[PDB]
Amino acid sequence: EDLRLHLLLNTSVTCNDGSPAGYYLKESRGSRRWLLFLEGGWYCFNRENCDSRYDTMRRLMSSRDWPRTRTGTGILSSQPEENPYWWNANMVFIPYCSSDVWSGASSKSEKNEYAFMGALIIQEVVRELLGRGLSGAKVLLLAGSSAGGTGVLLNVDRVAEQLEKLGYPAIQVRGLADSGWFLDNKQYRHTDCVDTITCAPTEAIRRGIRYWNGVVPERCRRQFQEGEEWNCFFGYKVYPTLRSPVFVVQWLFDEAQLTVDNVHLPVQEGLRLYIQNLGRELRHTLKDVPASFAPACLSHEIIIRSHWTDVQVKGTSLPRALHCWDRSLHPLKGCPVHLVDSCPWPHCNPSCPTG
Ligand SMILES: OCc1cn(-c2ccc(Cl)c(C(F)(F)F)c2Cl)nn1
Ligand SMILES: *[C@@H]1O[C@H](CO)[C@@H](O)[C@H](O)[C@H]1NC(C)=O
């Protein structure tokens, strides 16, 4: 459909297996708005777990089998009916093929079976798009879901710094992090981290950064310092260090959070209290995030789904909140930007995704 594949002209910037990374683009000739969306999909943090991902999730590690087009959906749709927010924007979908939460800066070599180049992929996509119209942009919104949402937090200020150093200080860089705001909390039941899905969130990231040669935003790196940069993968810790405006979308009971917490859904008191405390902790971390949308749902659904318009918090949808955010970056009467549910159990918001 609407978005056409371009493999990176710089073939040194590669997916895990050394195949070229790339991006899907649909231009909107009149528009000075650019949406660059980072795909998600977990990660892998050692040879054995990356080898397994290569066998059964190869599109997340290689471009060799990518289709020449993709259909833009949700926030990437060009139909105003599906995307009330930014339907006329230039649309870019950046496939996630680095398995590194978009943090890596390491090539495949004689010492490395895999390349982890997520941070360099973003930089190279931006560089190559400048010749295709991005040089004329007024706003570059770097968005992403799941691992791509965390990728927004890790990379939005680097994109801003890149554009400034390349001589484009007028492009306003902003971030939209969907489902990438995690807690480094205690698991409901202990597991010994061997697989990526149920590994505790803290140890997963500590192993990953070393394997990927992962990079984090400079101000956050200066706070936590050497050996402790894993802290910067956690939204509530990295967000206060960022300078670009960032809108945070996060379900209060995110399914990936529950997975790494070893929760698998009648609920008895201990698990009831665990889940309720998780939602309260998430809500607490968003108290001082002025642009946020945090519904009280158990979900893995993301902003590129076609029915993303349906969820509301306090009667405001996400496309409306994002429009209000745009207005705020020029409070607004009846145009809120901070929308965090206060009810304490999944689906206490009636507009939660049905499943
Ligand atoms: O597609 C699901 C998914 C989730 N994530 C992820 C990204 C960053 C972080 Cl810091 C974490 C966490 F919680 F473990 F720490 C996770 Cl689960 N990546 N992909
Ligand atoms: C290709 O990408 C690498 C890694 O980001 C970079 O060092 C190099 O300068 C790039 N080459 C060109 C011609 O842009």
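Each position is counted from 1, following the chain as shown.
Determined by X-ray crystallography, 1.5 Å, according to the entry header.
Heads up, the Cβ atoms here are built off N, Cα and C, so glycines get one too.
Recorded in Swiss-Prot as a mutagenesis result, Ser146 to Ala (Swiss-Prot position 232) carries the remark: Abolishes enzyme activity. Unable to mediate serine depalmitoleoylation of WNT proteins. In the three-state DSSP scheme, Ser146 (mutagenesis position) is classed as coil.
As annotated by Swiss-Prot, active site, charge relay system applies to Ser146 (among others), with the evidence given as experimental evidence. Remark: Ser146 (mutagenesis position) has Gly40, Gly41, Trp42, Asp178, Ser179, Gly180, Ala256, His300, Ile302 as non-local neighbours, by Cβ distance under 8 Å and separation of at least 6 in sequence.
Shown in sequence order, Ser179, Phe182, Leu282, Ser299, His300 are the residues of the chain, 6+ apart in sequence, with a C-beta less than 8 angstroms from the C-beta of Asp254 (active site, charge relay system). The active site, charge relay system annotation in Swiss-Prot covers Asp254 (among others) and rests on experimental evidence.
The active site, charge relay system annotation in Swiss-Prot covers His300 (among others) and is backed by experimental evidence. For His300 (active site, charge relay system), the Cβ neighbour count at a 10 Å cut-off comes to 17, with all displayed protein chains included.
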Next on the checklist: Distance between the Cα atoms of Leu265 and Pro266, in Å as an integer, please; the 3 residues between them are unmodelled.
Outcome noted: 9
